[PDB]
2 protein chains.
Amino acid sequence: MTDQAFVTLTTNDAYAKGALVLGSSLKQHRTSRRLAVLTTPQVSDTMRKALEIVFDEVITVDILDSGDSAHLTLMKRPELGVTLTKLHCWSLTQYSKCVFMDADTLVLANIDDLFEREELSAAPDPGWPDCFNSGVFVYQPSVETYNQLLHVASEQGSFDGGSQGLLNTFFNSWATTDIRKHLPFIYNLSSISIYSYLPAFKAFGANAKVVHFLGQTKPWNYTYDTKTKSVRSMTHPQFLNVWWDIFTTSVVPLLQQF
Amino acid sequence: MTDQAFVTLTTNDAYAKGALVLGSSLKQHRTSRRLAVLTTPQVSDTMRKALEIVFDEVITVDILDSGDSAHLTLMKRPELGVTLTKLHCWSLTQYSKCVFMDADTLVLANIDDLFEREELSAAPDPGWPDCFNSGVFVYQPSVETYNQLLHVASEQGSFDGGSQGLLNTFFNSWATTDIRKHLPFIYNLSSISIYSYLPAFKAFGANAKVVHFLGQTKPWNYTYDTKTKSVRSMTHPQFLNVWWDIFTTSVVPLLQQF
Ligand SMILES: O=c1ccn([C@@H]2O[C@H](COP(=O)(O)OP(=O)(O)O[C@H]3O[C@H](CO)[C@@H](O)[C@H](O)[C@H]3O)[C@@H](O)[C@H]2O)c(=O)[nH]1
Ligand SMILES: O=c1ccn([C@@H]2O[C@H](COP(=O)(O)OP(=O)(O)O[C@H]3O[C@H](CO)[C@@H](O)[C@H](O)[C@H]3O)[C@@H](O)[C@H]2O)c(=O)[nH]1
Ligand SMILES: [Mn+2]
Ligand SMILES: [Mn+2]
């Protein structure tokens, strides 16, 4: 309850919008857990203040600062900035168990049952199913694990340049061990898989609990008509329209309070 | 040994080429099991004779004939012809356990360790990871199971129009039960995933044991230069070139014997 949380991340104002929508969707579906978001100094004061209303806790991380434990590793592998910031999710020892969620995800139903899972639990990644998608995962905050993850980042880096490669390398038993650590795909439904593998989507898509907007084009990169309540041209904009309805209804007016 | 086999299928001469390459690759990697192939009357006599040399057993199936157990179901769902023919793989009760392999797959290493698996074992499908790919699976021949599969085909059909939808509907516990029934992706490596998710491929692709040529364009739809030993323009034609080397070296000359 108080010791468990959903954790997201935002390094800029664009992803902050995503974080704000994600946070609102979690409250909308009455989560009994806390909401935390990792932010960087590059996030504007207005976005930061909005996040302070939506989330129960707003933590500030600055790996660009020499005082940060990940900085040394950043100098060695500068292309891993976002990934190194994301790893600080393991530094939140005020929580016994958390569910990390990318700022570009959207909750469509209560997913508190994820807290029954153990580290490391995640849904399979489309494209290479033997790797889990790092957009949504169940983990347990720990300084030891964090240090172990930093060590691997320093020595090996990430085979994909992001957090997915690093996490899959460290939590390498995922593909062959414990089916319970394989989160059902509907807990991290790739938006690409939706408009593509149409048959499978038509069959199981209605059970979606979380949508992950993976492409280059994020939800905030579209134009939304408030009158027709739909984005402008995608055979399935329904999810983009939900994202935008929350943004229009709860997020935008909240940003006007400042 | 004698009671276990690899089983493929070919309804025409084009896929027969694939079946012939697949069969040769299995012998090349010294399989200790038998090789069986399901064929239809539409397969030419020359292709049939070549298959009789490569495979230990060539079974003929004709669902277009009123005497076939699947015919009645075919009349009801005519678009399922290939799928209904494929299901006859369960009718091979002369074998205690088999590994079904699509004619468009290619074995790059001995995979006899698959016979340690139980029905139903299969690799995850890219696109929708909670569904297994029906191109490669471990099953146990049985008239009862066959009748149960026909029954489902008749009543529900297939959500994807092919065998994957039907098999996933029947063997629906796959995604949430027994990690051992999840064959490693390298036992059914989608050719699409190779040229696409490049990072993951560069990291684990060298361990590939089976390649599955999924697209519209099958290996036999390419032009191969015998002098340079490579197909004509694909950042990774290496697999197409292996397929063609076997076809050029073992299959083509074999077809000349007739
Ligand atoms: O400038 C940035 C970029 C990313 N993020 C955060 O990092 C997360 C991950 O990155 P994102 O921008 O969402 O990338 P994706 O399109 O979701 O994908 C990448 O990350 C996925 C899971 O993390 C992998 O499946 C992909 O292969 C990888 O390309 C985002 O949701 C944000 O929370 C920021 O805060 N600021
Ligand atoms: O005219 C035909 C068509 C198919 N086959 C056989 O059926 C198998 C399956 O079909 P294939 O032509 O290989 O289709 P795929 O491109 O491999 O894909 C289909 O089948 C896959 C697994 O069976 C699924 O992952 C895909 O979603 C589905 O589109 C083939 O390998 C052959 O053994 C024939 O003998 N004759
Ligand atoms: Mn993401
Ligand atoms: Mn196939």
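Shown for chain A, in order and in Swiss-Prot numbering: 1-233, 240-264.
Looks like X-ray crystallography, 2.5 Å, at least that's what the header says.
Backbone N, Cα and C atoms are what each Cβ position is placed from, and that goes for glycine too.
As recorded in Swiss-Prot, the features of this protein are as follows:
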BINDING   A:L9, A:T11, A:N12, A:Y15, A:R77, A:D102, A:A103, A:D104, A:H212, A:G215, A:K218  UDP binding site
MUTAGEN   A:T83 to M  Loss of autoglucosylation
MUTAGEN   A:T83 to S  No effect on autoglucosylation
MUTAGEN   A:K86 to Q  Nearly abolishes enzyme activity
BINDING   A:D102, A:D104, A:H212  Mn(2+) binding site
MUTAGEN   A:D160 to N or S  Reduced trans-glucosylation activity by at least 260-fold and reduced UDP-glucose hydrolytic activity by 4 to 14-fold
MUTAGEN   A:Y195 to F or T  Loss of self-glucosylation. No loss of catalytic activity
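Our reading of the UDP binding annotation (A:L9, A:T11, A:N12, A:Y15, A:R77, A:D102, A:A103, A:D104, A:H212, A:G215, A:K218) yields a largest Cα to Cα distance of 27 angstrom. Residues A:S233 and A:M240 bracket an unmodelled region of 6 residues, and their Cα atoms lie at a distance of 7 Å. Each residue contributes its Cα atom, and for A:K218 (UDP binding site) and A:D160 (mutagenesis position) these two points are 20 Å apart.
Cβ crowding, taken as the number of other Cβ atoms within 10 Å, peaks at A:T83 among the recorded positions A:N12, A:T83. A straight line from the CA of A:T83 (mutagenesis position) to the CA of A:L9 (UDP binding site) spans 10 Å. According to DSSP, A:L9 (UDP binding site) sits within a strand segment. Excluding A:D102, A:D104, A:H212 themselves, the residues of that chain whose CB lies within 8 A of the CB mean position for the Mn(2+) site are, in sequence, A:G18, A:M101, A:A103, A:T105, A:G135, A:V136, A:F213, A:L214. Candidate recorded positions A:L9, A:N12, A:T83, A:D104, A:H212, A:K218 yield none lying near chain B, with Cβ-Cβ distance under 8 angstroms.
Taking the Cα of A:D102 (Mn(2+) binding site) as the reference point, the closest of the recorded positions A:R77, A:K86, A:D160, A:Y195 is A:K86. Listed in sequence order, A:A153, A:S154, A:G157 are the same-chain residues at least 6 apart in sequence whose CB falls under 8 Å from the CB of A:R77 (UDP binding site). Its Cβ placed at the centre, A:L9 (UDP binding site) has 26 other Cβ atoms within 10 Å.
Taking the Cα of A:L9 (UDP binding site) as the reference point, the closest of the recorded positions A:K86, A:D104, A:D160, A:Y195 is A:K86. Using a 10 Å radius centred on the Cβ of A:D104 (Mn(2+) binding site) and all shown protein chains, the other Cβ atoms total 24.
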